[PDB]
Number of protein chains: 2
Amino acid sequence: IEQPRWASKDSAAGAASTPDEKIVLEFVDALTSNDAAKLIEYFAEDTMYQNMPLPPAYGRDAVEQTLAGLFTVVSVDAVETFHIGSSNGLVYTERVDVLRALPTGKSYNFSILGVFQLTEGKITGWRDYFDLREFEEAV
Amino acid sequence: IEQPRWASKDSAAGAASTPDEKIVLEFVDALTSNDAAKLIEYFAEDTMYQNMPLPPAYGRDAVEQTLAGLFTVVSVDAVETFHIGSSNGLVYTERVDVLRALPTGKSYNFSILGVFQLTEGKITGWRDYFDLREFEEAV
C-alpha cells in the first residue's frame, strides 16, 4: 500500500532501465489480470515457476496449470513493486502482492522478493520468496 | 547441500565481482559463527534487519540484540549461497540457511532470498525473505 521506510528511490520500479527489467515489471503488474492465458505468453517453453519451497512447476504446461488453478481460488487484487533491479541475467523484484481468497473474501498482504531469469525476453525461471504461513489459508 | 536445477553459473557466489558483493558474501558465510558481537561489526549505526514480515529491527543496537537473541536459541549450521548479484546499490543473495534449534536439536532448511543495502561498506539494510512456518517452531 504505502512506501516502506527502507524503499530506495535508486531502485524504484519507475527507474527500470534494462529491457529485462521492463519486461518483468510489466509481467508482475499483469498478475492483477488473474488470467493464466494472458500470463503464460510471457513464459518460455523451457521454464519454471515456484513459490519457495513448495514443489516447483517445470515446463510451460505445468506453469500454466498452476496459474490457472491459483486464479480459481484467489484474486490478485494489487501488486506494488518497491524495487526492481537486475544482475548477471537475473531480475529481482521486491514487492507486495495483495491476494483475496475468493470463497471467503479475505485479503492477504504478502511481502515478496522474486527472482526472474529471462531468455530472449521470455521467462525461463520465476521463484517467489515470501512467508507462507497465511498462504495456505489463502489457498 | 546440493546445487539446485535452476542454479546459474553466471551469478554463482564464486563469481562475486564488486566490493559490496564480496562483503555481503563474507557476511552470510560468517553467520555460522553464531557470534552477534562479530557479526554486528558489519552494520552501520543507521541500519535495519528484518525477517519478512516480522517486526523489523532499526538501529545497530536493536540488530545486535536481535542477532544475540537468535543465537541463544538457534545455531546457523550452514549457509549455502547459490546466487549473488547486485543492482542500484542493493545486493541479493539466493541461498539456503540450515538452522538447528538448540533446545530440540532439530534442524531446518530455509530457502532464502535476501537483499542487502550497503553504505561505505557497511550494512544499512538487510531483509531476508523466506517461508516462516517452520521458523516459528525453529526459534
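Here Swiss-Prot sets the residue numbers for chain B, with the shown residues being 5-143 in order.
So how was this one determined? The header says X-ray crystallography, 2.2 Å.
Note that Cβ sites are derived from N, Cα and C of the backbone, with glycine treated the same way.
For the mutagenesis of B:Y53 to F, Swiss-Prot gives this note: 15% of wild-type catalytic efficiency. The structure shown keeps the original residue. Listed in Swiss-Prot is the mutagenesis experiment B:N55 to D, annotated as follows: No activity. For the mutagenesis result B:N55 to A, the note given in Swiss-Prot is Almost no activity. Listed in Swiss-Prot is the mutagenesis experiment B:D101 to A or N, annotated as follows: No activity. The active site, proton donor feature in Swiss-Prot is assigned to B:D101. Under its mutagenesis entries, Swiss-Prot includes B:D132 to A or N with the note: No activity. Residues or ranges marked as active site, proton acceptor by Swiss-Prot: B:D132.
On the structure: features taken from Swiss-Prot.
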residue : record               : Cβ contacts under 8 Å, 6 or more apart
B:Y53   : mutagenesis position : B:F47, B:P60, B:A61, B:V67, B:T70, B:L71, B:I127, B:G129, B:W130, B:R131
B:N55   : mutagenesis position : B:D132, B:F134, B:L136, B:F139
B:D101  : mutagenesis position : B:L35, B:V80, B:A82, B:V83, B:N113, B:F114, B:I116, B:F134
Cβ packing number for B:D132 (mutagenesis position), 10 Å threshold: 22
